[PDB]
Each structure stands twice: as C-alpha cells, then as structure tokens.
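Student: Before I ask anything, let me first share the structure, which is written out below as structure tokens.
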2 protein chains.
Amino acid sequence: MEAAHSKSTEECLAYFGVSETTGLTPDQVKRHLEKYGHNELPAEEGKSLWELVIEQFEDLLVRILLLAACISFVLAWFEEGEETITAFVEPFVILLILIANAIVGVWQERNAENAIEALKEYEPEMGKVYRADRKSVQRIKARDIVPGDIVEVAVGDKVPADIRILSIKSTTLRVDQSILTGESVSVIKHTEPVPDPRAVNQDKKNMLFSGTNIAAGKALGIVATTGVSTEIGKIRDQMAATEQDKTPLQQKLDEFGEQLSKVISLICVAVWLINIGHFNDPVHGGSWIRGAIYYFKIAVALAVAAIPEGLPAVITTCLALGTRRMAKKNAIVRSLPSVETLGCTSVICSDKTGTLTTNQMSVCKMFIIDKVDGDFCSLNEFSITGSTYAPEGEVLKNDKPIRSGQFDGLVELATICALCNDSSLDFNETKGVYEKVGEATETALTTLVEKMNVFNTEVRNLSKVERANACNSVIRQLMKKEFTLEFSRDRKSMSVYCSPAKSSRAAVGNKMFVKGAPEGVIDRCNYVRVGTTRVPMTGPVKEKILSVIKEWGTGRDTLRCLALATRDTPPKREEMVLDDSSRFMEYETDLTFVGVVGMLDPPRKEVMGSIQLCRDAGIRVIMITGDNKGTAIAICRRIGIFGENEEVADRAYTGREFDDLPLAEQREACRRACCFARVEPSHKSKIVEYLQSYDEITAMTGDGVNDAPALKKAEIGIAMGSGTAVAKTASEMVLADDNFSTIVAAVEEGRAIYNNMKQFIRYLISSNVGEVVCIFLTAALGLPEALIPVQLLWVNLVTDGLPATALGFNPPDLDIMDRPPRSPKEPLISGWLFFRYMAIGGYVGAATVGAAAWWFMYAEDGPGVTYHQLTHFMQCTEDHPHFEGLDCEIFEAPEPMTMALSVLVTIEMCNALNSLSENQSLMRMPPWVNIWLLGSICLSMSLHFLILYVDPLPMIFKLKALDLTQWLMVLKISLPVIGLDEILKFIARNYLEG
Amino acid sequence: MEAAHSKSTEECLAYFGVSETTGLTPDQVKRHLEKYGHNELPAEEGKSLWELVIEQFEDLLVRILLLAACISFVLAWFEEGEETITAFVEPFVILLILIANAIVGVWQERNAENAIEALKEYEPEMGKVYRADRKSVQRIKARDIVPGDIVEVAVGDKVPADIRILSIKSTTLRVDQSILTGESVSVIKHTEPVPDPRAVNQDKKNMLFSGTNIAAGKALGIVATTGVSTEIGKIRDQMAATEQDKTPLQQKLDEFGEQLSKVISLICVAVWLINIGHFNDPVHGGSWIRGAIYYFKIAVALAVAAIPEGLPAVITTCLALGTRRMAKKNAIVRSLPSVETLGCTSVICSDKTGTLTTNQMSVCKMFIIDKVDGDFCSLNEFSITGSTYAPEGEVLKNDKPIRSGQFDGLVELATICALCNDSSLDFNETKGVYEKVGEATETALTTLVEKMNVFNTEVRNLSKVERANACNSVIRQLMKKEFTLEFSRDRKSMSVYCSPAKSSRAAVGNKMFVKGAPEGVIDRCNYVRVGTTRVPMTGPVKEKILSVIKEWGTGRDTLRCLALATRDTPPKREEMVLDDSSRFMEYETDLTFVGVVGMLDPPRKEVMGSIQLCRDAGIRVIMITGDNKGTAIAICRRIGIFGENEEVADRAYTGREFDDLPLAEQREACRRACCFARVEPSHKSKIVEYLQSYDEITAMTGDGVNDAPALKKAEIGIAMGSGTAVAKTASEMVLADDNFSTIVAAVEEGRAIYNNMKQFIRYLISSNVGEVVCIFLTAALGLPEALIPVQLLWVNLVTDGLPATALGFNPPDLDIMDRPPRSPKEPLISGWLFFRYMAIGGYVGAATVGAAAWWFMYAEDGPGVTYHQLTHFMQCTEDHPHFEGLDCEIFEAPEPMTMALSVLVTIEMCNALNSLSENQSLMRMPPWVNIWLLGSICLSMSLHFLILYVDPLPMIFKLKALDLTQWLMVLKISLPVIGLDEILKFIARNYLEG
Ligand SMILES: Nc1ncnc2c1ncn2[C@@H]1O[C@H](COP(=O)(O)OP(=O)(O)CP(=O)(O)O)[C@@H](O)[C@H]1O
Ligand SMILES: [Ca+2]
Ligand SMILES: [Ca+2]
Ligand SMILES: [Ca+2]
Ligand SMILES: [Ca+2]
Ligand SMILES: [Mg+2]
Ligand SMILES: [Mg+2]
C-alpha cells in the first residue's frame, strides 16, 4: 500500500480485500509475507567499527600527549649524529601508552554494545491483530505482521507498523510521535481521510506510525506498510543519525581533568625556567638555543609524564563494564549515566501494581446483595478458583460448587464484567496457555465470566482457542455497546453505554454498565440491586458493602477490589458530550450497586529482600499507587516497607489526604511517608519533585502510563520489561527480566564505578606527584640530572599505562552496600585525600633522589663513591680540591639514573597495590583480588627488565643494568611505600570515620 | 692524480713535487689533506635494514606456514554466517608465531653485525711512509695518508692505498690482488710504465692497489689516489655486491628439516584419509565438499602445528649469539660457520713465533770468536740489556760495561746487523715509545746496533726520534747496498751485496753480509773471523760455536739465535742472476763466520693454561715453526706441550727428519708428534693435511705469511690481530686482542651452540609428537574430536613459539669442556634420542586424550558424567539404550577440549624445562638457569589464561574456562612429564655413558 492516508477506510479495506471485523485469511497472510516480507528492519548490529577508535582520541588530555608526539617527532628530524635513535623512540613511547588504552577502551565499548544488543534481541515483540483464523483478537510476533490484516492498539502500546486508523474505540485517541514528528505533546487522531497525497507525517491525523506509542484511547486499524517501508524504517540509522552526550560524573571529571591540565602546565614551564642558567653548560656546549630545546623537551616529558592520559578511557571502561554487567543480569541500560547515578540514589519511588507486584490478576472472591431488611443487610459471597487466566475454575458458595446463573445478581455482575471491559483473552497454542490481551485487571474479569458461564452455554465441545472468550461473546450478543467512556484516573472508573439487541430485554431501555474503584462508585449509587429488584442505598447497606471490601483488602490475601454498577436510566444519548473525560463522572451517577470482586495480585518474591538490602544501603523505598490505601498498606507490610504491626497512621497517605496538607507539609510528608495511595499520575511526579527539593537522588520504578511523568521527573527511571512501552520510553533502564533485585545490584555497580574512579585518580596523582617532586628536589639540593626525556616518557608508559587502567577493574569494597549513599554535593576530592596524595607523592619523589644519591654516596661495592660533594657537581672542571680524584665526569653516569628510574617504576607498581581500595587494608583486601592488576604489574615489570638487559635498549635509554644487589636496594626503598599508605589508611579508617 | 700507471716514476714524482727519498713536507701534507681528504671510505655501518627481515622468510619451513596462512585466509572469505570470526583468526595465529621469530632473529642478527663492526673500528690501520718530517721511514694512521707522500710496503703488508711503484727493494715483488682482479695466484710487479691509459687493473703491473696484500718482496712507491678514489673504493658495497653461503651444521639441519617436512606431510594427509567417512556426518551436515574442507583444514593445522618453524631462526640466533660473544672477547669472526666448526676441533696446529709467543724480540746475548789455537777455541760472549726496542741498554762483558767498538769482531757483527737488515725503528711520540717497522727479529738487531754504537757516535745530543736509527745510519754510510738477496725459507738466510763508499775501506773490495739460521750459515762458512784476521773453519771451532748456540737455545731463556757472516770475496756482480731465490744459497757460500746473537721472545702468558684446558677438552695442540728444534722443544716444555722432563725424542721433528720418514710414517708422526721445527710453509700445510686424512677437525693458528697455506687448508683458521694481513686474509677468525685463550672459549661456544640446537630439536619433537599421537589415538579409540583447527594453531603459537627459541639461550652444560670433541661423522640424532622423542611424544599425546576422556568419565563435580560409552558417540541419535539420557549433544562440549588443550600447552611448557640440558638433572641444572626460558613460559601461560578468561576469546576459540579444580587436574597429568624425562636422563647418564 501507499498514500493510504489519502484514501478512505473502505478504499483501504478494499485495496487489500479484508473485512475490518474478520481480518486476513491464513492464505492471504502466507502470500503477503512473500509479497512484503516480515515486519522488521535490517539487523542493525553493533556498528561504529572504526568510529569507536577515533573516539578514544577526543578528550583534551589524550590530545596533549598526541601533540607532544608530534613535537618529539619534529625535533627528531632535527637531531643529529650520535643519538638520533634515542630521539625517534620518545614519540613512540608516548604513542604506545595512548594506543594501549585506545584498545582496552574500544574493546570494552564493543562488548558492552553487543551484550545490550543481544538482550534486546531476546524477547520478541508481539502485536494484536484480527484474522479470519479466529473470532477474537489474537497475539503474534510483530515481525509476522503484514500490510493488510487488521491490527488493534491501545493506551500504552507501541505501534507495530504504519497503520491507517479504521475505527477509534473510544472518545479520544492521543498519540506520542515525538520520535518521528518531533512534537513532544501527544497529538490527536481521527478516521477522516487526508486528501493531500504529499502531506507530512504531522498532517496525517488518521495514521499511526510504527515506533510511536499510544498516549490514550483505543483504536482498530488496517496496516498500510511494514518493515523498511515504514515512515521510521526509512529514517533509520542507515539513513539518519542519532545523538550523544557526556555523563555528569564525566562532566565533573573533565572539569577536574582540565584543572589538572592547567596546574601541570604551570609546574612544567616552571622547570623550564628554573633551568635557564644551564642552557649555557658543558653538557650542551651548544648555544642557548641547543640548551633550551633540551630543557624544553624535559618540560613536555614531565607534562606527558604527569597528565593522567588514562582517565578519559578508564571512565569509559568502567561505564561500559557497568552496562555489560547489567546486561548479564537482563537489564537494558538505555543510558550510560544511569549506572553511576543509581549509586547516589537515596530514595526509590516504586509503583505497586506490576512493579512491586506481578500483575497476574485473578478474581478469587466476589459478592452481591442478598437481603436488605431495613437495618439488616446480608451479602452473597462466593469464591472462585484458578489463579491463571485460563477459563478453568469453579464458583463456590459455602465451599460448594453452584450455578452462578442461579443468582440474578450474579448474572448482571457478569454482564457488567463482560461488557464494560476493554480487554480479552487469547490462547497461545505454542506455550499452551491463555495469555491476556489488554490490562490484567480487566482480563481477570474476562476469565471470571468465562468461569461463571451465567447462561449455561455449551463449552465442553469447544477448543482451547474458542473456550477463551465463549461466554463473553454470548453476553456481547445480549447487549449492543453504543460506546464506552474509557477509564480515567480522576473518576477512578470506566463506563459503557448499551442498548438491548432483540426484544427479550427490549422492554427495559438502554443501560450503562460501570465499574471502578469501590469508594467512587459506591458513592455514586443511589440504589442497591437485590436479585432483579432495586432498593435505595442506605447507611447499613453502604456499611456492609465497605466492611467486606475492607476485610478482603487488608486481609491475608490483600485483595485488589473493584465495584460494579449500572445506570438503570442513563441520560439521553444526545445529552451526553464525549468532549472531555471530565464530563463522564456525571454520566456515571444515580447508579445502582451490583456487586464487588476481589482479585489477587501476588507481590514479586525478590522484592522483600531487595527492600531490606535497600535499607542497609540507607536507601528509602516509597510505594506509589492508584490503588486503595488499605490494600496498599496491607501489601506494604507484606513486602517489608512496613512492620507487621507498625503504626503507619502518619507514614501513609491518599492523594486526597496529601492534597489536604499545606504545601510545606506535603513536602515534609514525602520524606516521612513510605506509602501513597489513590494518588494520581500528577501526584506521583509531585511526590518525586518534593523529594528532589531536598537535593536527593530519586529513582522511579514503574510499568504503566500513569508512571510516565514520574519516571521522567526522577533522576533515573527504571521500567518493567513486561510493562507498557510508554513507560519504557520514559526510562533510563529496563528490567527485561522484571527482577526487582537488579535495581539493587545496579546501585552497587554505580557505587563501585565511582570508587574505582577514585582509586585511579588516587594512584595516578599520589604517584605522578613523586615524578615532579623528584625533578624539583634535585634542582634544589643541587644534585645532578636524575632523569632525561626518554627516561620520563618510559616511567609514564609503565606506571600510567595498563596498571592504571586495570584499576577500573577493582572489585567493590567489602562494605560498599552497608554505607549510606554519597551526597550529590560531596567534593570529588576531599581534603584528607589531597593530603594522602602529597603524603605519598612526596615520599615517592624523595625516595627517588635518595636512590640516585645513595649510589653516589653509600655505594658499598658500588663504584663512584663520594660524600655530599654532589651539590657542587659542575665545579670539578676548575676547582677540585677535596675531590679524591675520581673522574670529573662521574656526575654523568647512567648507574645513578638507572638506579632511580627503577625505584620510581618499582615504587609506583607498589603504589598500585594501594589502589585496590581507599581505606581497606592491603591485608583485608589482598593484592591478588584484582588479577588484572597483578598481570598488569608483571607485564610492566617485565617490560622494564627488558629495557635493561636487551643490549640495544639500555644504550638507547642511557641506562645500565643494575647489580643483583642494587635492585635489592630498590625493593628496600620502594617497598616501604606500602607502609606509608597502609598507615594512612589505618587513620582514615579507625581515627577519622568508623 | 690519475692514470698514474701511464706516466713514469719521474713524471709522478714531478706531478706531486716530491723526492722519493724525502717524502712530503708537513706543509704539503696539511694541504693535500684538504685537497683530497683522508684515505678512508664512507663509514659502511650495519646495513641490510630491511633485507634482514625478508631473510627470516626464506627457509622451506617458514614458507609452508606462510602458505597455510594464505589458504586459511582464502577459506575465510568463503566461510559464512556464525563463525567467520573463528576463521579470520586462524591465519593471524600462524602469522604471529612467524613474526615473533622474525624479530628475535633480525634483532640478534643486528646486534651481531654491530658488535663486529665495532671491533673492527677499534685498532686503526697504520702505514709506512717517508716524509721530510724525518730521515727514517715513519708509521702513521693509514687514513692520514694522502696522494703524494712516499709509502713503503713489504711481504705480508696490506697495501694502504693505490700506489705507483717507484722502486722495488728486492729481486721480486709478488702481489695478491684476487680481492680485485680476481686472479688467485700472486702476480709479479715492475716499475716500467704501462702506456695504455685505459688499461685494466690486471695490466697495471706497476701499481699496487689498496686492499690487496704483498705476497713477496719489498717496494717503495708514490701514492696515486686514496679514499673513495681507489680502484677498490669504487667497487665498494655501495657500488658492488658481495657473497653468502650456508654453514655445514645448517646444511645438515636443512637436510633434516626437509626430512621432517616429508614425514609431517604424510602423517597429515593420513589424517585427512582416516576421516573420509566423516565428511558425511551431522556435525557438518553439508555435502562431502563441506565436510572435506574441514578435515583438510585440520590437516594443514596439524602440519603447521608439527613443522618446527623456529629451527631456521633459532640456528641464526645461536650463531649470531656466538659471533657476538666472540666480539665481546675481542675476536672478529669473519665467518659464522667458524664458531660451530671450532667445537668439533680435535687438533689445533699453532705457530710459535708471534702466535704462541709475543714476538717482541730483543738481543740479550751474542758472541764472536776470541782465539783459535788449533784444538782450542774461545769465544767472546757479551750480554745486552733492555727488553724493548728502545735504543737504551748496555753491552756487558763479564758483567761490566764495555765499548763494543773495542772489539773488531763486534764492529763487523754490527756492520752486518745494520746492513743485511730490511727493518728499522720508529719512535711514537704519542705513546712515547719506539715501535718497530718491519719484522721483530730484524728490528731486534736494529736496536742492538743502536746499543753497541761501534763507531762511538754522538747520540746524547739527539732527540727520541733521531736516536732511533742514528748508529745504524752511520754504518749505512760506510757501505753502499748494491742489492739484497731477500730472506727465503728454503735457504733459511738473507744476504746483502755491498761496495765501499769512500777510500777508507776501498782497498778491500766488495762484500756480502749474510745472516740466517745458525745451522745453514755455519755450514756455508769455510773461515771463522778472529778480530780482523781470518782462519779456516775447523771441527773444534764449529764445535764451540754450536755448543753455545745449544746452550742459549734450550737454556732457561730459550733464546732464538741467528748467525752472521760475510763473503770476503763475493762473486762478480755479473755472474749473479737474481731470477730465482733458489740460486741465492750458492751466492752465500765460502763464507766467513762472524758471530751469533740470541734474542728473547717471551711466550704469551695465557697460552700455558689454554693448552691445559685444551687437553681437558681432549683437543691436541701441536707447535709448528721454522725455528730451531732445540729452542722449539725448549719453549714447548715451557708452555706445557711437553713435560719439564718428558722424553720427546719421538714426538718432535724437523722438516728434515719428517721428510726422511716414509709417507706412511709422516702421516703417522702427525698424530704422535706435538712439535715440528725448521719446517717450511709447505710442511705446515702437509702436516695439517695428514691430520685431516684421519677425518679430524684441524684448527690452524698463525701470524705470518708462512702460515697462509696452513691457515687455508685447515677447517678453521685463526690469525693474530697483530700479525700480517696476508695471514688474516686466510683466516676465519682473528684474535684482535691477541689473546690465545679466546681460541679455547671459541670452542666452548661452538660446543654449546650445537647442544642448544639439540635441546631445541629435542623439545620441538618430543612435544609435537604428542600433538599427533593425540589426534590419532582419538581417531582410534573412537572418542570425539579432541581439537579443532584454531585450537591446534593455538597450541602451536604457544609451544612452538618463543619458549622454543629461548632454548637457543640455554647455558652450556657444567662439563661441556671436559668431554672429548664430537666426531664429525656422529649422527645428528642418535637412536637413544629418537627413543627419548617417542617416549615423551607418546605420553604427552596420550596424556591429552586421557584428559578429554577424564572429564567425560571420572568428572567428580564436573558435569557430563558417563562410562566408556564414548567410543560409540555418534550413535545416541538412533540407538541410545544404556544412555542415562544426558543430552545426545554432550559429545560436542567445549569442556572436554578446553580441558585437554590446557594439559597440552601446560605439559609442553613443562617439557621445555626438560630442554635445559640433555642428560643433566633438572635439579643439577635448575629451571631458573635460563631466565629467558622462564619468562617465555610465563608469557605463554599468561597468553593462554587470557584466551580463557576474556569473554570474546573463549567463544572464538570454542573453549570454556576451567574450574579452579579442573586445572589442578592438568597440573596433575602434565607435571609428571618431568619425571618421565628425569628418569630417562638418569639412564643415559648413569646407565649408558658415564
Ligand atoms: N479499566 C478500569 N476500569 C475501571 N476501574 C479501573 C480500571 N483500571 C483500574 N481501575 C480502578 O481505578 C483505580 C486506579 O487506577 P490507577 O491506574 O490510577 O491505579 P492502579 O491501581 O491501576 C495501578 P498502580 O498500582 O500501578 O498505581 C484502580 O486502583 C482501580 O480500582
Ligand atoms: Ca602520565
Ligand atoms: Ca606515574
Ligand atoms: Ca609447529
Ligand atoms: Ca608443540
Ligand atoms: Mg502499575
Ligand atoms: Mg710466526
């Protein structure tokens, strides 16, 4: 099909030869599948094959080093004779460390996307359609939909393909197509054709586009185009871009990155200044131009050696790692930030029905009026069996099976349940079980009437597929549904207008069948039905009705109740304006009470514990629901939000009560109350907002469209896998598994990701500081050069490389989930931390000069012995008195440097073992806890010993192998770094906190 | 200059304005240096920058794998859907192992060349020239030579630059220019000009080319062109190629390489056959075309996994390593083969003077006749002091200084020493010491006459440079040297024809001054001089002369003696034909004995011990010399070839005696005698040849041109750094240091290089055999596939990679130099070794299937348990009776394979620790003896664990991580391999040999 919007409903039906009531024929479906293919887009597998790489080279930090590489390379072509080699290496020593991370990053990034792309591929999308195959609407894989068969869609649904609306089954049909037309607000639809054949999507008010969601109403329509031919299948990634952005934790880490950049840039040009008097030295001999370039090169080298190059990548790796960890737990992270944000979560507002509960409804109790004797009132309670949606169960009166049809009140009760109901039931031949089609609460009523079989219909001689709606169909034949006043949360009810079909009930007139929240309906009832008679509603009757609702509500089964009534004398079909659902409550008045039903909706098993763990991590869990406060509190006690016998008269409200409080008190009640009932979708959001006026990190968990607002308002929205699409769209994460627990685990990961980020910045700084206080302490005490360009670049590639990145793989502390959430305002780096940095950064920098000196001084069997004369080292050229006579060129020996460069590397590797935690002992948290860290160290070490024992290298690096004794001197001066930190930890642990 | 050959001697002198007697002026030299630069070629530093790499890819073996990579890559583009990844990896897994060696090889190769190129650069070449600067010929760095100054050259010398012969100072001047004209035989030169301006080098019989050596005679000439303008400086590597060849050990290893290639190629196509019935299996499902390609791929995989790819490189690395080790000991290896060959050395024929001794001559004793009273004869012995060439010492008679000039006989003795002498003395201002110019024996005589000062010449008022030849010059003024009958080893003497200058001695006639080996000269003496008188030679006089020669000869000082005589009435200058030196002995007849001189030439200090160590290694050391048998045996006792009081009457010969023996006895005496004296250069070679008729590996060590033949004939020639160029040219190695010991060390290295080669072939085969007996034992017992293509290629890259190459770095056994040399005929692989191979190769191959089965069977907490049912594994598809019911697809689990592939890798690494020796216990020779091997293992292991724990990998490699318990199962079945070999070693060690 094409330009389907231009033609009319008949033309479209005509064009495909289909009855909008029957649907395609199994044969037609077979053919169309061949003529149009499956309703699916080309597998958009993990792309960005090369882009990912180039992405690694974007941050400022990596740019700098990437620039230094060019400089070091230009100076290479301008370096002559005897050391051109040691010049062409420097750049590659910078380029390498950079490339080593570009891979770990692009690799982690790859695995992430895949795991996620694989979790989506899991549970296939379904669609509701009408086909000759069956009389009732059936479910099917969305990919099997073909242009032609009749499709049904309702509030909350994801439009499966481009549909030409044929009929609107409600007063209004609003749609959310921002994903296409870009317009945020939900647009209204109609069936009227749009004549302009070249009209824009925003003008086709009689079309529904694949990918958009139904914001309101219900509608039936004919599929115009599917697969790639869809309005959105064309604007696909293959023919349209997308969008990106940087996480908040990253916004704070880039602000910190540059902050370091500036500092580093200063303490570097400072070196170039504190050495202007050396441009004219024998070591250079050449002009001040040749002597400057050297110290200039040392500056850049110190820069590179200081810049935390792996920060921009370690963050990407931790995030990707988080994403991947969630996927392994069946959680789709629609936004990287999510994981981090969930760590600072203090409050988690969760929806009840469908979220904290399973939303597998089943009417197991119900009653109608028996006798009304003035002051005395009796009810006719019943019990129904069968917990699933299967139409297999018995109606019991006093524990004994009875013919529901026997009771008049029960016949009406079923008439209402069947008629004022927008859902249905469909048997899944494959799984061999009846699945619902529509809302569980409504479907529960559908199976109910199937069980009651009030008109004693032959059901034994029927198939699984036919037994599903049989009884229901029968009742649909007795009355004609003129129209329905769709359910709306302000009214808390739904209605349906009916006219008698034949002349059996014709002598009675039109009727309106209502059902909604007990409180609302029972109040708009002036009559209570008794059998087939009617009597006025009285105090005593109202009394009985509610008391039993209360009983069932807060009972052991915490039943979700629904009232049913009828408008014996509805308004004149004309006097009613379906313009706005606000006028409907009036039409549902002067009603006659019929009966009540109670269904069970078991809370999810994993929820109780999750709430406990949430408590341990000092995270609050508030329940928000449209349901009854009684049953709402009941379930709260059942899941652990409330103690079995805890007084909650002050920690539980109903939107009514809440609104009754003055503004200031509402806000206040939000940080006190843990349960809100009979609350509207605007109240959910508001509650979340109040919780945010206290600068807290709020999470929202829901499944319905009445959770859309809240899920958006929150910092992080988590939606149920089996929930509406409209809820998923407004969520940062999706529990495909529907496992509530995963939310907890998502917080731990968020907490660990932050911790690792710290341990990394802690390592890189407490180490790189020594690499500076080593260059200045020497230019202060007067000692000779301790390191050269290539030398620095090397310590960098070995201390700021993989060993640092592997820090992003550090396990969470043994108590990361037993400490309250971190304030969103808490500073990235605490004062005590900066101390930790200078404390270590100072020792390591001094532990290096003390090594270069040690050789010169206390060198036992070590050559070149002397004492304190090092300060005046360029003076043996003219004035060498005390000088024993040892070559006046011993102040340029590789022995000293190579003796320090090793302590440096070595001590830094030791410092890495201190980054396995922040306050935990290296004895409580063994170094072997992060195998990836060890392997990173061993590799780093090996890579160093290699630079010392492979003939060509030691020369290029102006180094000289160390004695099997001099090394022990390093393991002597470096190893103690563990203690300095181990002790500081004991302080922040036992002294400060704890 | 140019076309210098076309012009005459005068024209050439004219062209540069130089006197062939004076030489260039310090000023002229300064200018010419600027106008022509230094006599040197462009620094031909280590080249072959890229060629070295491509060289790694030449051998057959690496070619094969290089082919498999192409195949595996072609099949990659033709593999579809679900495992294209596991297909594109295979090739890179082959390419990697190849590249990993190409580097270790090209790297080792690089270091080698450099070390050598650096050892050559060490001691600068010198040249003999005449310059106004000084009256006597002086020494100078050859690079300072400029076209123009007069240069001198003599037998043994290396021509410093392109010289235009000006004057031949001998009857003949033969030159060796093969290096240029290519003609092997030594060509005769002349002074006659060659008119053809475009003549070829082979026609310029009046030129000497830089780079060639003087085969005979002496000559003075003018430098025509130097530096790059030389006839050889043009044909340089930059404008001309070179040559190569493969070592014998390599010729035997390539014969063995292909031998394996054929076998491997068979046991591979065999696999492809023993699996034709599987091309039609469910595992493939596809046609026999799809099923074949698989088993075809497994074949190639087994091939690659079997081929010893690192053999062609490990050999190159050991050799290069040898070369490098020798350089570190100041030994220039002019041929890689050398080091290996020196290991099989059984006999080392070494020259005495200059080789076993220092050749720093100094006349410290001398005598002339005192009185001849018929039957009584007395001598006038003297003693001279001063061991160096400095003209500082005293002549003592009865321990008291005397005026040599006092004795007439001593005046003649000095006349002769000064006149019949081709060498001179030159003072080196820099080193501040007198250096010889010419042969040490002759120069010894030069310093001698300086000491005697027979004409009492004012020497006190002279400079160091002038004091050098003063007295000598004076005597040169008394007689005119008409011509000289150059020394020739058949005669064992030298002669000079002189005429009186003025009319002081004119009333006597012409004279001939002879000096040579005592035996020869004394026999051609009919008169003995007494003072200025002459008396006939008698028995008694002959008796005294020789007895004292004997005394001095075999004395504590083992003095090298020389006789001096004169021909009072020489033949008529015309009656003499200088055509051939064979006619000279006649001219030196009817002589008058004058006196004898004895010089000391101290044996090198390091020689004695070296001979001992040579003995321990069961290597013989024979001394060959032209010198006197008495003093020859004397020195032999002194250095250890002979015991202080050992009877050698049967182990010492003189070329005369030797020739007296019948052929069969000469040959025999060669394997018995350890000392040959008064032997000619033809005898040296012959001796070496006889030693080779016994299929032994003979080494020749020399310094003179009389060693050229022998050094060539031998298997390996070793020349002294301070020896002639003609000797160096005919040598495979050069002891720049002159350290005799290095020869010993060169043998150890030769022995170790072979050993390592064995340990490598031993490892690669005893291991790769398991990788075959693992594939067949499974296709025999019926068990399921144990490995796949990518799986094999992996075991290869990790067991046949660096861990194998590092085997070329294995230290020598603790007794490699205490075992006799290996027979040249000994088979590369002994029978007992092939056993060792199958013994291990079998267990490892069976220890793999027993692991893949173990999981399937005795798997404790390990899943997929069963019993013996494995044989019938493709039958649960139709007939599964006893089958407990466990999935009929458990026979395709990764658990089993990944459980074996680990044992394989693991057990092979353990096998590497068995290759640290052949018979020594892993307890005597710790595994940590070869750090390079350990590091290779750790890397290999790490690289494996990585393929198991990095999510993407285990999938690509169809593997699945092992339990922290299943691994212990590997360390249980693999670790015992150490014992199998440890025990076999105990056998070949204690049982077999030992
Ligand atoms: N289709 C329908 N027709 C009539 N009444 C309905 C209805 N669906 C729900 N209701 C009633 O209206 C009250 C509120 O609906 P609302 O959607 O706000 O809350 P909820 O109880 O359905 C789900 P949650 O627990 O997720 O908030 C319900 O609790 C129920 O009693
Ligand atoms: Ca850095
Ligand atoms: Ca660092
Ligand atoms: Ca191999
Ligand atoms: Ca192997
Ligand atoms: Mg809900
Ligand atoms: Mg000699």
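The header says X-ray crystallography, 2.9 Å.
Placement of Cβ uses the backbone N, Cα and C atoms for every residue, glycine included.
Record note (Swiss-Prot) on the mutagenesis of A:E309 to Q: No loss of calcium binding. Strongly decreased rate of phosphorylation of the active site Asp residue. Interferes with conformation changes that are essential for ATP-dependent Ca(2+)transport. Mutagenesis annotation in Swiss-Prot: A:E309 to A, described as Interferes with conformation changes that are essential for ATP-dependent Ca(2+) transport; the structure shown retains the original residue. Feature annotation from Swiss-Prot assigns Mg(2+) binding site to A:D351, A:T353, A:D703. For A:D351, the entry in Swiss-Prot reads active site, 4-aspartylphosphate intermediate, with the evidence type experimental evidence. Annotation source Swiss-Prot lists ATP binding site at A:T353, A:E442, A:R489, A:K515, A:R560, A:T625, A:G626, A:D627, A:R678, A:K684, A:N706, citing experimental evidence. Among the features that Swiss-Prot reports, Ca(2+) 2 binding site is placed at A:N768, A:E771, A:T799, A:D800, A:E908. Here the residue is the original one, but Swiss-Prot notes a mutagenesis experiment at this spot, A:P789 to L: Almost complete loss of Ca(2+) transport activity because of reduced Ca(2+) affinity. Under the heading of mutagenesis, Swiss-Prot lists A:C876 to A and annotates it as follows: Loss of ATP-dependent Ca(2+)transport. Looking at Swiss-Prot, the entry for mutagenesis of A:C888 to A says: Loss of ATP-dependent Ca(2+)transport.
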Student: Check the Cα distances from A:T353 (Mg(2+) binding site) to each of the recorded positions A:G626, A:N768, A:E771, A:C876 and keep only the ones within 10 Å.
Tutor: A:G626
Student: Taking the Cβ of A:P789 (mutagenesis position) as the centre, count every other Cβ atom within 10 Å, in any protein chain shown.
Tutor: 26
Student: For the recorded Ca(2+) 2 site formed by A:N768, A:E771, A:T799, A:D800, A:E908, which further same-chain residues have Cβ atoms within 8 Å of the site's Cβ center?
Tutor: A:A305, A:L764, A:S767, A:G770, A:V795, A:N796, A:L904
Student: According to DSSP, folded down to helix, strand and coil, what is A:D351 (Mg(2+) binding site)?
Tutor: strand
Student: Taking Cα atoms as reference points, which of the recorded positions A:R560, A:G626, A:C888 is nearest to A:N768 (Ca(2+) 2 binding site)?
Tutor: A:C888
Student: Using a 6 Å cut-off on Cβ distance, which of the binding-site residues A:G626, A:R678, A:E771 come close to any atom of ligand 1?
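Tutor: Near the molecule: A:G626.
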Student: So which other residues, same chain and not among A:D351, A:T353, A:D703, have a Cβ within 8 Å of the centroid of the Cβ atoms at the Mg(2+) site?
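Tutor: Leaving out the recorded residues gives A:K352, A:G354, A:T355, A:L356, A:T357, A:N359, A:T625, A:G702, A:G704, A:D707, A:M720, A:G723.
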Student: Which site among A:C876, A:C888 has the most other CB atoms no more than 10 Å from its CB, taking these as mutagenesis positions?
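Tutor: When each Cβ's neighbours within 10 Å are tallied, A:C876 tops the list.
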Student: From the binding-site residues listed here (A:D351, A:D703, A:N768), select those whose CB sits under 6 A from an atom of ligand 6.
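Tutor: Passing the 6 Å Cβ check against ligand 6: A:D351, A:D703.
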Student: Work through the binding-site residues one by one (A:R489, A:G626, A:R678, A:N706) and name whichever has its CA nearest to the CA of A:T799 (Ca(2+) 2 binding site).
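Tutor: Checked the binding-site residues A:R489, A:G626, A:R678, A:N706; minimum Cα distance to A:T799 (Ca(2+) 2 binding site) goes to A:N706.
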Student: Fill in the CA-CA distance, A:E309 (mutagenesis position) to A:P789 (mutagenesis position), as an integer in Å.
Tutor: 18
Student: Through the lens of DSSP with three states only, how would you label A:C876 (mutagenesis position)?
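Tutor: Reduced to three states, the DSSP call for A:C876 (mutagenesis position) is coil.
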Student: Of all the binding-site residues here, A:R489, A:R560, which one's CB has the most other CB atoms within 10 A?
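Tutor: Output for this query is A:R560.
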Student: A:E908 (Ca(2+) 2 binding site) to A:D351 (Mg(2+) binding site): how many Å between their Cα atoms?
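Tutor: Here the two Cα atoms lie 50 Å apart.
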Student: At its widest, how many Å does the recorded ATP site span between Cα atoms of A:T353, A:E442, A:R489, A:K515, A:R560, A:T625, A:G626, A:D627, A:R678, A:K684, A:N706?
Tutor: 24
Student: Distance between A:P789 (mutagenesis position) and A:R560 (ATP binding site) at the Cα atoms, whole Å?
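Tutor: A:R560 (ATP binding site) has its Cα 75 Å from the Cα of A:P789 (mutagenesis position).
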Student: Taking 10 A as the limit, how many CB atoms besides its own sit near the CB of A:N768 (Ca(2+) 2 binding site)?
Tutor: 26
Student: Rounded to the nearest angstrom, how far is the Cα of A:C888 (mutagenesis position) from the Cα of A:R560 (ATP binding site)?
Tutor: 95
Student: Using all protein chains shown, find which of the binding-site residues A:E771, A:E908 scores highest when you count other CB atoms within 10 A of its CB.
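Tutor: Most Cβ neighbours within 10 Å: A:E908.
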Student: Out of A:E771, A:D800, A:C888, the recorded positions in the record, which is closest to A:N706 (ATP binding site) when you go by Cα distance?
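Tutor: It is A:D800, whose Cα lies nearest.
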Student: Compare the C-alpha of A:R678 (ATP binding site) with the C-alpha of each of the recorded positions A:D351, A:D703, A:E771, A:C876, A:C888, and give the closest one.
Tutor: A:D351
Student: Checking proximity to ligand 3 here: which recorded positions out of A:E309, A:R489, A:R678, A:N768, A:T799, A:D800 have their Cβ closer than 6 Å to it?
Tutor: A:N768, A:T799, A:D800
